[PDB]
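Peer 1: Below you'll find the structure I mean.
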Amino acid sequence: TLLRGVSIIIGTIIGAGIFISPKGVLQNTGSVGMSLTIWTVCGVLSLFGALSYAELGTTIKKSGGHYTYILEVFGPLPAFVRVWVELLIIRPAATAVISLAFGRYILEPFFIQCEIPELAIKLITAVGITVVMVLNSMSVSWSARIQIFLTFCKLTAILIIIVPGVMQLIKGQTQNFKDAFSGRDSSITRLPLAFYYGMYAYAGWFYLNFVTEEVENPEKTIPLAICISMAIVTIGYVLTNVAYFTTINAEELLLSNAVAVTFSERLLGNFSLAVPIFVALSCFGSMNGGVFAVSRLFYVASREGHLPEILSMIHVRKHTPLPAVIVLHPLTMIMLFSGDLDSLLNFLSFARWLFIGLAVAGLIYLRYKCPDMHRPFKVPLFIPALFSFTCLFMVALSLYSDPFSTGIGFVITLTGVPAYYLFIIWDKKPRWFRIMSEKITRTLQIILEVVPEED
Amino acid sequence: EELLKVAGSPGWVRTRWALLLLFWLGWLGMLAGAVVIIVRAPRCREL
Ligand SMILES: N[C@@H](CCC(=O)O)C(=O)O
């Protein structure tokens, strides 16, 4: 029935973001009650967006995922800029953030009550990235036989924080909730950063292609399943956050990092055996999936001809997405070695949420112009409009906050507009191009041992 | 598919061997750098 789909949605939207967000949320909120309100509103907005994307997937029925929605409603240029930003900002920075978290969690057992000397974080992070990328390039069968174990560990990780939080709550050691909505000022300027931190826990609602043929009875299964999935995941996340707040004071969380190991130290006894290793494995699981998704992304982008066809290319035998990992790994190295978790998250979030809000904003345009596409599920007017307006407005307000961090993302996403000359030009004059590309593309294809899938 | 006949030629595999060997040497070297950073790092004065 619909249980399998609900399970897939649950396993695709949990991620390791719940172990990264709370620190930043508290940092830019300064109040426990306001932070919990931020979690709730982010969950509600995620549910609204998920409904919008379900409507988009049902109303188009064309494969391609995030590409098709933006390309169809707006045109070629927004789609090209979307792929440009996804390749240059979104995927590398998200991978770098997840990998920094994984490195900190894996180095915590060795540094029990100390500070990890920053550089070692980057080195172990990069080693983890390299091993994950070579494993993805090693095999796809063994990269899936281990995905189930990683998902099981992801399910195990949340229980390790939920159940002891339940024990603390029932015993009622909640002295930090006397004045939940008071504390540090944390003026409105930091609200976009709080919001950005808010979504990243719910990372995995987008992508997630829902073709209207796998389900038993569509147009009721997809909305109901997605609604229940977001509802229960939001309940789990708010329970996890209040469990964190049962033991960890606001100050003990603000002047600290890797909140999971601090929780384990403050609550449990023997801790390094369970909490750091399980959370590091949970962060390891998100690593494997992203490479396959970004590799898949290139497959549909080759049809329109926005990126070189070599990016959606595959190995002759021992079929792995080899050419799509060598163009993403060095970018991840650059972000992780030249960025911080506080700044990389904003750098990725600004572009990703600007473009997701723009994509959802197309629903208003699509439903106002030409309202005849045999829409299976008719999402009401207020949901996509409210989601798009809130996302666009608060992303735009995020420029005022930390401008030196999102300025690079803004100038890159504006760099795509001039970058359309790679797609339109009078004469490339191959004295300095084309012919050199022909040598380059052939050299990479020969070196990397790649042939097209079936074309 | 059938067009990668020059990959199975002498010398081309030599380039692949060299590239993979340099990549692995860099990875082991940077892992050793991480290890020496950790080991030479202070040892967490006991409580
Ligand atoms: N899914 C990743 C983000 C990168 C992506 O969009 O693929 C996460 O859970 O953080």
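Per Swiss-Prot, chain B residues shown: 167-213, in order.
Here the Cβ of each residue, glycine as well, is placed from N, Cα and C on the backbone.
Annotations per Swiss-Prot:
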MUTAGEN   B:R182 to A, E, K or L  Strongly decreased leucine transport activity
MUTAGEN   B:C210 to S  Abolishes dimerization, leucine uptake and interaction with beta-1 integrins
Peer 1: According to DSSP, which kind of secondary structure is B:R182 (mutagenesis position) found in, if we only use helix, strand and coil?
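Peer 2: SS state of B:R182 (mutagenesis position) = helix.
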Peer 1: Name, in the order they occur in the sequence, the residues of the same chain whose CB lies under 8 A from the CB of B:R182 (mutagenesis position) and which sit 6 or more residues away.
Peer 2: none
Peer 1: Take the Cβ of B:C210 (mutagenesis position) and count every other Cβ within 10 Å, whichever protein chain it belongs to.
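Peer 2: Summing over all protein chains shown, B:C210 (mutagenesis position) has 12 other Cβ atoms within 10 Å.
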Peer 1: Using DSSP, would you call B:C210 (mutagenesis position) helix, strand or coil?
Peer 2: coil
